[PDB]
Amino acid sequence: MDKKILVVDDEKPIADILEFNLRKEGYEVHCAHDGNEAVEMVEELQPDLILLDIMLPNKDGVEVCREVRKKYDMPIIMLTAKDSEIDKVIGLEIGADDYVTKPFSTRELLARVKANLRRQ
């Protein structure tokens, strides 16, 4: 039973590199490119962790996080820019469990995903 990860990002390039490296590490990965699709997939897939771009189609990252939390407790990691402090802080305030700044190394990505899947 491979851990299931939902990558929610509209930047095909970054989204695809996340999928490449996670599958390579042995995760079962699914991708969503907009909020609605994500919330949809979340229910009929129930991923063990969601990687969520905070800047989806208009603040949707925060809104996606809020909706999902209205019914699910799985770890959510926000993907944010390096130069905005508020983008990093806001997610943890509304239900997300962690954040990772771009650009990020594969080493950081995998460590963050595993640490969050195994959080006490």
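First residue shown is number 1, and so on along the chain.
Technique stated in the header: X-ray crystallography, 2.0 Å.
Each Cβ is built from the backbone N, Cα and C atoms, and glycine gets one as well.
Using DSSP to sort the residues of the domain 'Response regulatory' (4-117) gives these counts of helix, strand and coil: 53 helix, 26 strand, 35 coil. Here Swiss-Prot flags 4-117 as domain 'Response regulatory'.
The note that Swiss-Prot attaches to the published mutagenesis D53 to H is: Constitutively active. Remark: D53 (mutagenesis position) has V8, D9, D10, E11, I14, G61, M78, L79 as non-local neighbours, by Cβ distance under 8 Å and separation of at least 6 in sequence.
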